[PDB]
Amino acid sequence: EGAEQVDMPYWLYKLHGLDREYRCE
Amino acid sequence: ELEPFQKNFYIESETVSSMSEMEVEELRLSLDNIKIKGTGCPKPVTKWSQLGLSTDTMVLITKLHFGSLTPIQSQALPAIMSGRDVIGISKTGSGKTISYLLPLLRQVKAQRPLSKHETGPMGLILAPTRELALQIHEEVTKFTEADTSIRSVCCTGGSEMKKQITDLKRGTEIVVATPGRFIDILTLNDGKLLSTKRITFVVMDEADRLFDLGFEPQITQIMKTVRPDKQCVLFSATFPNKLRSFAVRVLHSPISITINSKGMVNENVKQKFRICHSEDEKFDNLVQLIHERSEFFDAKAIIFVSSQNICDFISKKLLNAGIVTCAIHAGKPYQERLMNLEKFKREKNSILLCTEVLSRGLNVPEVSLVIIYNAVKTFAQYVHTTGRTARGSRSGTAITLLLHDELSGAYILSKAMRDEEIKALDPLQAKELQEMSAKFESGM
Amino acid sequence: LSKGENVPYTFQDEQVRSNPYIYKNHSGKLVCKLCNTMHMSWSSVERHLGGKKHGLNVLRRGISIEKXXXXXXXXXXXXXXXXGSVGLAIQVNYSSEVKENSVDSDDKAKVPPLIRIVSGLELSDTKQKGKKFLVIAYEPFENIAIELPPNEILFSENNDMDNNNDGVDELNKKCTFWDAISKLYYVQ
RNA sequence: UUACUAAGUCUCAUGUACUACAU
RNA sequence: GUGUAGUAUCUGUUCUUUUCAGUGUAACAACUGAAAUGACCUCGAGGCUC
């Protein structure tokens, strides 16, 4: 009511070491 | 021990089934010169309603496709809906996609649902590029949207595999894929995430491209894991030897459908016309034509007329004006037909005068000139009359004397002539032609 | 494949280049100064340009390139009750066209009185505190307060059907009326 | 004022050398 | 100025079953096995969730 109109580095990020999320404590 | 299934879902509408063979030939010529090969091809349809689709689907399609059925749609839809293997050669943008989707939807719908242990799919569509697969799958979804009994998953390269594995976990009635990814998914995890056992329908779109992009090995292996009584259709803009060879390997009794590959009339025939405004002017042109020809001196001609009464009249007319013709028609005793035919085949630079209906069967050699004195009214008759001059390299000329009022005749000429044939003639004659044809066309 | 363009050597001390990147070093090989990659043939050069590697170095190089009369009005408090609890209602009266005859320049004149709940934790004297006040304010007249010992009274639950003209706050739209014709502000 | 590190694997093509072997 | 077999090296291209456990690894990598299905909430992340 009232809606009127008018008128990539795939293997590289795994290699980097993001196969296992690392953490700094 | 394979599970039997239904592939023919087509009920020919009464109006279509009433069509005669000559009618069907004519319809194909008018639809951009559809050419078929194979046995038992169903007749083309000309209306979405001749296909027996629910109202939902009808509404949806229209919506989905705007305007008249394309030539590819007219012929491929009933052939595929009938369960036949089909080779469809037509350009991208010819609407080929719905030509296979509708029958595929129907076929998958009819099968029993996937059991709790069955992965699917039942239907598989292969494309050579990610971009095409995505486009096809978008179409599919516009149909699977309404109906929750049917899913499609799009499986391509240049895209996360894990993402598509999550889909295929849930089972799927339809897969749209590029060949490599599909094969990769089939072999993955002992082939336990995707089965080919329930595939009854395979489509390969832009098939020529699949060989171009190196997919012969993949599509060949896929067809080897698919039951050989599957229905398979191959759509492609061209028909390279590789595809020709592949079709023989994967198809049964295929119907091939080619849209206007070559011209309806042999391209070596020079088609011309002259627009006249009185029968008298037509006759003046006919005579000028017959004399003019002499300055270019075998060389014989055939004037085609539409009736036996016209043939007699024009014969006498041409006589009174110093021109002798060999006149032929089926109201004449066969003995005199033979006399005239032999006189024509005997005498140098002879002129046959003949009714258009006898053209296909005339037992004479090709001639240098056909003058169609009464513009023909069908594409089939235009082919048979003009084909009397067709001769590969030695093809001559066919000229139609058209009257201002002969709209359907202009429609035929505008459809059977080459663009460059219409260009070389007077631009006003040409313009009248196009106007005549447009008027006839909106007349329906 | 070179399209007839002349790529000058790196040592020739730079005619505008199509791409001022691919050069030829002291040797005959072709190099991308950004990418620091050597290329044997112009076809390999075009593979380099059409490759994502070179593009990334182009974006990195672009990133490198970017780098008050105070008059007490009269209130009329009154213990109200409806259903299902007890609420308070105040009736504040204002001037009878006595002094408002000199100021009529549409300067917030259309703005009605406003109420807010203030904690006594902050006062000009800061002596005692621990209760709330239902302050009511109007431009010329002086502010007014009403102590509310009860933690909660008349604090309703979705009275109207969630219509969003915040005005000032949920409190004002929810439970105030401004009889501007008679100059009477009711609050409950 | 930007405090100095990127290619890898696969696939299907191109670039270039090479090694036994025969006229 | 050729052919048979075969090799190495660029470059282009691209990211393979989401997880778990074992081998393996300097850690990776790689390899070996299995497989959830359903429901809900907030902004691909998250759940002493069922």
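The numbering of chain B matches Swiss-Prot: 210-271, 273-507, 525-671, in order.
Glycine is no exception: its Cβ is also placed from the backbone N, Cα and C atoms.
Lifted from Swiss-Prot, the feature list:
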type	residues	note
BINDING	B:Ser300, B:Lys301, B:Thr302, B:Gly303, B:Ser304, B:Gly305, B:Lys306, B:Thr307	ATP binding site
DOMAIN	B:287-467	domain 'Helicase ATP-binding'
MUTAGEN	B:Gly293 to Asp	In PRP5-1; no growth at 37 degrees Celsius and impairs pre-spliceosome formation in vitro
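Taking only the Cα positions, the spacing between B:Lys301 (ATP binding site) and B:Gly293 (mutagenesis position) is 23 angstrom. Least crowded of the binding-site residues (B:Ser300, B:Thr302, B:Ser304, B:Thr307), judged by neighbouring Cβ atoms within 10 Å of its own Cβ: B:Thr302. Rounded to a whole number, the distance between the Cα atoms of B:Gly303 (ATP binding site) and B:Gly293 (mutagenesis position) is 24 Å. One way to see the shell of the ATP site is to take the Cβ centroid of B:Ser300, B:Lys301, B:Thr302, B:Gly303, B:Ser304, B:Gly305, B:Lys306, B:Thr307; the remaining same-chain residues with a Cβ within 8 Å of it are B:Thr280, B:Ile282, B:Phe445, B:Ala447.
Around the Cβ of B:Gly303 (ATP binding site), the same chain contributes no residue under 8 angstroms that is 6 or more positions distant in sequence. A 10 Å cutoff on Cβ-Cβ distances gives B:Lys301 (ATP binding site) a total of 13 other Cβ atoms nearby, all chains included. There are 18 other CB atoms within 10 A of the CB of B:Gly305 (ATP binding site), with all protein chains counted.
If you take the C-beta of B:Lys306 (ATP binding site) and look for same-chain residues 6 or more apart in sequence within under 8 angstroms, you find B:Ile282, B:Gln283, B:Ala286, B:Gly298, B:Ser300, B:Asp415, B:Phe445.
Within 10 Å of the C-beta atom of B:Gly293 (mutagenesis position) sit 18 other C-beta atoms, taking all shown protein chains into account.
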